[PDB]
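Okay, structure first, notes after.
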Amino acid sequence: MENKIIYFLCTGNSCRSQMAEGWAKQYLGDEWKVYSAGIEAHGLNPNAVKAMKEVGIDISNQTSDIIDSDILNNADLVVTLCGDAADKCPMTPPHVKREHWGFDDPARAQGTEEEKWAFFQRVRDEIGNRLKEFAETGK
């Protein structure tokens, strides 16, 4: 096996990590077995689904799950997206390369549901940008 594997992790596998897997599937051209997880999973957020549909991507296909050994110890890279109001930062194996791309969870962008939705499209777009640079530039 020489296809890469990559993992995106959050406080819960419902927003940032779900969306990041969505973008990563596009830019990484599936040359990297893309996955996402978190400290918990209860399904993906309806606004995350809308946010990805607003760019012509789907994440409905990748219904959430908690961290699993078959990816945590096997991913060529793991990324934690913790930079939000809870900031739990899911634990990783020390043997594996890690990145930290902290930004606030759009479900926690408190103000009103319209402001939360506006933060879903903002966090989506910023994730997309950094995934582009990760694929294109290696940043």
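This deposition comes from solution NMR.
For all residues, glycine too, the Cβ spot is worked out from N, Cα and C.
The active site, nucleophile annotation in Swiss-Prot covers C10 (among others), and the record cites sequence analysis as its basis. Taken residue by residue with DSSP, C10 (active site, nucleophile) is part of a strand.
Per Swiss-Prot, mutagenesis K33 to N is noted as: Binds potassium in the micromolar range. Non-local contacts of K33 (mutagenesis position) by the CB criterion (under 8 A, 6+ apart in sequence, same chain) comprise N3, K4, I5, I6.
The Cβ of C82 (active site, nucleophile) has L9, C10, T11, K88, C89, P90, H100, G102 as same-chain neighbours under 8 Å, each 6 or more residues away in sequence. Taken from Swiss-Prot, the feature active site, nucleophile covers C82 (among others), and the record attributes it to sequence analysis.
The active site, nucleophile annotation in Swiss-Prot covers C89 (among others).
For the active-site residues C10, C89, the largest tally of other C-beta atoms within 10 A is found at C10.
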